[PDB]
Amino acid sequence: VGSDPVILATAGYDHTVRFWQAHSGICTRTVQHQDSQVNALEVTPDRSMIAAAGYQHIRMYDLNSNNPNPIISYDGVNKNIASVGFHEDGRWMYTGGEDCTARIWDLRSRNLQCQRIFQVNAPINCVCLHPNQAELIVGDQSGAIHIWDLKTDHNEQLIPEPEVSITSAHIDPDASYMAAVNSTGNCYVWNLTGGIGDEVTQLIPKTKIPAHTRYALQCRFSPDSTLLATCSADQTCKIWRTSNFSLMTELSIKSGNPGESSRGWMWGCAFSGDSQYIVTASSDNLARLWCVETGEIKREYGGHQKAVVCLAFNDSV
Amino acid sequence: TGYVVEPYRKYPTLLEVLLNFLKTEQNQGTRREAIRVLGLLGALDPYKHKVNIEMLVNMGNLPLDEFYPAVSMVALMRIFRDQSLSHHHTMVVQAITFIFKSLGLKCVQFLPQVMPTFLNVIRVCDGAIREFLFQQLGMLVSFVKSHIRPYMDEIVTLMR
Amino acid sequence: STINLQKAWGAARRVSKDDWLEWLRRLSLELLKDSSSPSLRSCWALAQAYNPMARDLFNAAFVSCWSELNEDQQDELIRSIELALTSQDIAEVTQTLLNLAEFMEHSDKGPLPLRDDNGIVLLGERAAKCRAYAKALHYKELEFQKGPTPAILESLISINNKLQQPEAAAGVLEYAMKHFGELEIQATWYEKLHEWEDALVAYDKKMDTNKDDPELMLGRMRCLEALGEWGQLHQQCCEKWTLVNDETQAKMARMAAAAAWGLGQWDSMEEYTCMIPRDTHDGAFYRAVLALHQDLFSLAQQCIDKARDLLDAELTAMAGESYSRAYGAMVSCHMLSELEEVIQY
Amino acid sequence: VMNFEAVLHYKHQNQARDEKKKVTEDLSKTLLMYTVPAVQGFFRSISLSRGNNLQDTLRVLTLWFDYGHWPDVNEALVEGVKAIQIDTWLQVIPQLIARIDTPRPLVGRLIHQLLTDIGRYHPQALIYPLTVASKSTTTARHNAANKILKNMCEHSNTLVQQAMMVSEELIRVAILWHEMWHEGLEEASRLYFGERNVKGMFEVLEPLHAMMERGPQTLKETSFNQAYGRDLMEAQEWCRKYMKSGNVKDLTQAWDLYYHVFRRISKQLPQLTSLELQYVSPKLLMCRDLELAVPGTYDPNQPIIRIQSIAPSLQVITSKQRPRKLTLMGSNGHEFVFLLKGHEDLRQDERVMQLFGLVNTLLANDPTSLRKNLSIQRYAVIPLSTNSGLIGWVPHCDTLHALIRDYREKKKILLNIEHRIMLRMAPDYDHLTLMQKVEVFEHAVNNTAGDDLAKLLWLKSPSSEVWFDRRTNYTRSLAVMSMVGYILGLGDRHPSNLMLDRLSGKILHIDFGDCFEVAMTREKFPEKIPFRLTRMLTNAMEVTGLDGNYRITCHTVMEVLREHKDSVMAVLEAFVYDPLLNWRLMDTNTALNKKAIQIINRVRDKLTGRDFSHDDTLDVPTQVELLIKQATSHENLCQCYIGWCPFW
Amino acid sequence: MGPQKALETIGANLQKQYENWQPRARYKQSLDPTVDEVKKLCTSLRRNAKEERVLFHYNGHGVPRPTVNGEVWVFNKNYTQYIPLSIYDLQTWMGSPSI
Amino acid sequence: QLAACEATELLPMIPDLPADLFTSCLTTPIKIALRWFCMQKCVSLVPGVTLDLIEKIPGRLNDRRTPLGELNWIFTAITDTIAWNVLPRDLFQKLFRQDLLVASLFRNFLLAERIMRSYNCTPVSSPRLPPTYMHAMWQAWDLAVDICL
Ligand SMILES: Nc1ncnc2c1ncn2[C@@H]1O[C@H](COP(=O)(O)OP(=O)(O)OP(=O)(O)O)[C@@H](O)[C@H]1O
Ligand SMILES: [Mg+2]
Ligand SMILES: [Mg+2]
């Protein structure tokens, strides 16, 4: 559970957090998350413990230790917690509210309050962390990607397309390109003027990708930063390659049948360390595992009785 | 005189009265003339008609056991109004009496439809029939039993 | 209970008006005798002596029978109903079976198992023949519900326009433009839409490419009289007669008579009117109209009065449901009785 | 109207120059040249409509009210007002009564002189408006209204002393003591256990103790007081012993008895299904043959259908507000039915119905639309106080919710199947993100079919050419009240607040308590819709979809509304610059004149297509489309409250 | 009144009416009773009164008319079905000094 | 035993009587006795007596010197008389004297027998009484009531 170099975990509306293994897919162990569902997971950056962003409450369960219920409980967020992040050292958690407020939460010291806030207009969907640990990128349900400097308290708003809820965002570990993805079915790539010592932090609009027909839901770069995976609500996970922005691979969990009235959407994905295998979650109980070259379903982690929304996938030593 | 369209205001029912003659009267001078009339009065913008102004869903309302008596009762009573009854009184009343006989006490629901017309028929009709109607009235009375009490005044007036 | 019924089911060896009506009469009464409900049995006695008692209980009578009957016996019956609609369009046998068919849909019993669709295609045809346009649309939309096609939509915009419902027709066109973006053969569609100029463009194009067809001409002629153009319609008649059949010439000549009458060319009108059949309203009318120019009132009055007697059925089919649909026939009798006043003038 | 539009050019074009001493006097020179010929003119176009002048008459009011503090408009107004048929003003009484308290000196006195004239001829028409004005809180209303009732007493004392009594008894019936105690107590318990507020908790209860100090006036109040007058006296004692000592040990003894009667009374109210009128209000049972007319029947061109007698017992509808189904034998003989509502200010409804009156007028005078029967199904509403009123019951109607429930149980369909699918997929349906909830919503749409309304609209019709007209009317009607509903800004349109005529097929909205985006801004379940154009209602239109009857009928309507925006404003400015309604908008957060001006800004905006994009001017087809997209978007629809029934 | 209020009230009134004629008796009213309910009730009143006379008022306007079999009608627990009640069983549970 | 109706017969459905007719006789005799008085052709000769007046007869059924108590007291005397002049001595003792409640019921049952007769019922009793409906002491009650209201 902690010992395996590929920690994979997964959850959704079934109230359980199941821990799979990469090679085989024998379920190692499971943990309860009652009273609620799980909006998104993340593992802490030293593989120590794992987060479950519920309704009204984050909780955190031990990954190293064998069979616990939660170590830490944070409440004090009076709607959903729609994302998480973590300081790569492991002191802070950078959350996002349904209540328009992207907080910060100290992990080491017990304090039920948040250290800082960043209030905006609409509910906060994505809370992704730029690699140098100084900028935090917050999107919302009115087009607005606010870039919030954690040192200088600056907040520069940015509307790619008018009004459309930008549903998720991520920035690569290179700090070369950022991609956020909206409900229209478009994946907007932003060229980084990499604000290291200056805080230039300017973005130059590269390309609108006609990514998907229906809602694009989660986009992510691989640790290589060669590949930009964009899950969606056309039960698809279209991988885009960095140089062209051309369709390198198209994963799909469609029926192959004239009558199949929505099997379930392709919610969230997460690359391997080598970026040869791409996991994905779906709203038909199936956390899968693919081959990024071809598009071949290398495993299938079917244990949930109801749906699955979020992953937690981990390569690191 | 050239009294045209104006008649559809003054005595506005006119169109409904004329368009029955085309769907009733078996003469191709009368049905012929009813067209000469309609024409001479002229045509109406049907909006002018909607200013100047059951049976299928009669199934829709009920389950079928209760449907059938209700339909028959309505057709029968549609005859049961003077002009057609001049010959076919007796026939109608024979049916009704058989209906109530067949229903039990669930017959009671039709009472307020039948009974007011029925008693007025007795006063109106000729004595050729009248001795028969009383025989059948007394038959209605027997099936219905105490439920006839509302109409009893009129009955006693008729007898008297 | 059924051996007496079987005589009136498929006794459909019938040819004139009287022959089919008398099939109907005898059927309705034959139903009433059988019908398992005592409260209909009762009426039979009356139903003979007064026939509108059988007429009005027909639908109800029919369900009381149909509820009991065997599967063999149901198909036996239905096959003669199929045949009664199919063979011979009698206003008052179609409009009694259509109204029976519609009665049957509101029922618990299910719709009538005709011809594998529940007869949707058949019954819609024969509503549009009757000028039962509203009923015709109900079934036409029931087709749409099981996967639409350009053919369904084409009709569905004419029929909506025949109900004088143009916003609904324009709506159906905007279904087409989304889902059938290519298929778009709109030469007839513009003509049905009441976009008469664009229809005339599309039939100009279709008569340039393909040959002198009678069907493309009939549509392109209907475009001109719907625009109003008399001079041009008289040209489209003059050229094509020997190339055209005599069946199309019965359809065509009506437009032609009105056109020649349009241009004060009476000699031509006389030729065209004779082509129209005498037993129709129209034939009677134009014969009467010619007679009024010629100045022959006795003959004219007879034709007028003949036309009225034929019009009886058109006014007797429409108005049984709604006055709004009767309105077509109402304009004809308006003309006739005004035709009379032309004489007196 | 050329003279009126020239007037509004140099008004509005000057505020452009002026805002953004002598510039108001030069304006007052320039305007006055046209303002007076506008008024002179309108009086001739009113005296040559005489039966169709609501639009024109409201123009004269916009002038009078706002540009009547000049003495030279006052002169022409005076002259015309003396000339014009006193019938005409009947149609615009709500606007007149709303400005009965004007801080303008010269206007307010002309109103009086007009209302005292309508009080003379057509007295019937006035007294119910004046009676609710009569018992106002604010001073310049309740002095001036009570003043005119005094001047209107020696035409008709017999009339007023009837109507004033009837009114005050109908209100005793509309809410009973034990209701007032039950709602009072439940709200009191929210203050002291939720909020922990103690002084505001007294402020809740003690007006009821002051009510009960009057003593049993009627038999039912006698049986309240005999059942539990003692307990309440004792709980009052202990809560008053708190005000000298300030111990919670006093308060626990009081809440004992308070919760005691609360639970008892909660166990009583479920079975008060009908009210025998002798027990509740004897004066009305005793009442026979009042000269006073049956409420919302009075016509100046008809003879009076007067209250022959009130019905002996009242059916009670069970809802949140337990309305009565009161009925009156009118003197023509006929049972007229009302519905008599407690705890809801019905002056909104009154004015809104006046608005539909205007729209029906506008739409009937466009010939294109006239043909099409675009006609809003308005019912009658007569207020009786700020807290109550009557509402004309409507014959041959049923809530969608009732139709669907009856159909679902007939064909054995389990009622909440949609909600149950949603729950079987995801058990925590409320507790999801937006995007997660769009999943689940779509799943439960893509597994049911929304034929229910569409299907029963045919099963319940007899023939097809009936069904055809039903459905054509149904569609157009539902469109007209989409667009009109939008403007008004008519929130909470869930399926029990709208209903189908089981003859014409037309739709008919009820309940206008949530108006001008009250629902859009509420802090749990804020609506995101303009009008419910949910899938069920959609399927019931022609099979092609929205793009025919419904969309084209929206343009037809919205051309007519954006045209005559100024008529529409006149009518809405009534219940916006009337203070006594607008407390409704002060409650949006958990001041008034600013908030009231915000509404009428908003409605001017919807009528200029400057609604979505303040900078842009969205032409009519485009505005309509954005609205239809909003109403029909699954993000917007699944944010709605579950009982709103967005999956129908 | 609405059903439940009415039924309770009628039990109260019927008791008040018997209180005129006999104010010193235990009045155990049973309202829309089950068979088992009636058994508990009658047998209980036996063990109280023990040798002395016990009234058994039976109204029955709600139930169908009693049969030639010697069965009188009462209810089941859910109020779906009219259950019968044999007169033989009734006079088993009630004692001999009775009315 | 006491039973509202014979085995053949159905109880009355008559709008102005109560549905409880046999119980009401048995245990509120004076209340129906007066209401039933009011429904006869006897009232032709007591003008200005409606059912509304009988709702509000002042007094109670124990204070003898108040119209209600008076009628009650009379009633008792009358029924006790009709029993003592009709029944054989042994039986009269068994019913009308042994115990209060039974005696009260049978006294009142005589009234039921008289009323329910006029609506085609006949009540039944386990110790079977003779028919007392015609017994002339009732026409005393009739007069006594007449005067007293
Ligand atoms: N004008 C009317 N005509 C016919 N029926 C009406 C009318 N007004 C209300 N009703 C019916 O009575 C019911 C209750 O009315 P209404 O919604 O006005 O009362 P309410 O207690 O305010 O309910 P809610 O709690 O939904 O506001 C509705 O469901 C409707 O069917
Ligand atoms: Mg409501
Ligand atoms: Mg309400």
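Numbering, chain A: per Swiss-Prot, residues 8-324 in sequence.
Every residue gets a Cβ built from N, Cα and C, even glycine.
Listed in sequence order, the residues of the same chain lying 6 or more apart from A:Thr51 (mutagenesis position) and placing their CB within less than 8 Å of its CB are A:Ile57, A:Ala58, A:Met67, A:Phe93, A:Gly97, A:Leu114. A:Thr51 (mutagenesis position) falls within neither a helix nor a strand when secondary structure is assigned with DSSP, and so counts as coil. Under the heading of mutagenesis, Swiss-Prot lists A:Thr51 to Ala and annotates it as follows: Reduced ubiquitination by the SCF(FBXW7) complex.
The Cβ of A:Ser55 (mutagenesis position) lies under 8 Å from the Cβ of A:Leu70, A:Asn71, A:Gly97, each of these being in the same chain and 6 or more residues away along the sequence. Experimental mutagenesis is annotated in Swiss-Prot for A:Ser55 to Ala, with the remark: Does not affect ubiquitination by the SCF(FBXW7) complex.
A:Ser72 to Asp appears in Swiss-Prot as a published mutagenesis result, with the remark: Impairs interaction with MTOR. Look at A:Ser72 (mutagenesis position): DSSP puts it in coil. Around A:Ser72 (mutagenesis position), the same-chain residues six or more apart in sequence whose CB sits under 8 Å from its CB are A:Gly9, listed in sequence order.
A sphere of 10 angstroms centred on the C-beta of A:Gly192 (mutagenesis position) encloses 20 other C-beta atoms. Swiss-Prot lists A:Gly192 to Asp among its mutagenesis entries, and the accompanying note reads: Abolishes interaction with MTOR.
A:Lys305 to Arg appears in Swiss-Prot as a published mutagenesis result, with the remark: Elevated assembly of mTORC2 complex; when associated with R-313. Decreased sumoylation. In sequence order, A:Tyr284, A:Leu296, A:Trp297, A:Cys298 are the residues of the chain that are 6 or more apart from A:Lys305 (mutagenesis position) and have a CB within less than 8 Å of its CB.
The mutagenesis experiment A:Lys313 to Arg is recorded by Swiss-Prot, whose note states: Elevated assembly of mTORC2 complex; when associated with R-305. Decreased sumoylation. Annotation note: A:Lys313 (mutagenesis position) sits in a coil segment as assigned by DSSP. Proximity of A:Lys313 (mutagenesis position) to non-local residues of its own chain (separation of 6 or more, Cβ distance below 8 Å) is seen for A:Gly19, A:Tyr20, A:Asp21, A:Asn292, given in sequence order.
Secondary structure at A:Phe320 (mutagenesis position), taken from DSSP and collapsed to helix, strand or coil, is strand. In sequence order, A:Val13, A:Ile14, A:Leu15, A:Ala277, A:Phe278, A:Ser279, A:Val286 are the residues near A:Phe320 (mutagenesis position), counting only same-chain partners six or more apart with C-beta under 8 A. For the mutagenesis experiment A:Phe320 to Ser, the note given by Swiss-Prot reads: Impairs interaction with MTOR.
Under 8 angstroms separates no C-beta among the mutagenesis positions A:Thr51, A:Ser55, A:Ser72, A:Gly192, A:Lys305, A:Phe320 from a C-beta of chain D. Listed mutagenesis positions A:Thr51, A:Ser55, A:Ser72, A:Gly192, A:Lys313, A:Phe320 compared with chain F at a CB cut-off under 8 A give none as close ones.
DSSP gives A:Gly192 (mutagenesis position) a coil state; it is part of no helix or strand.
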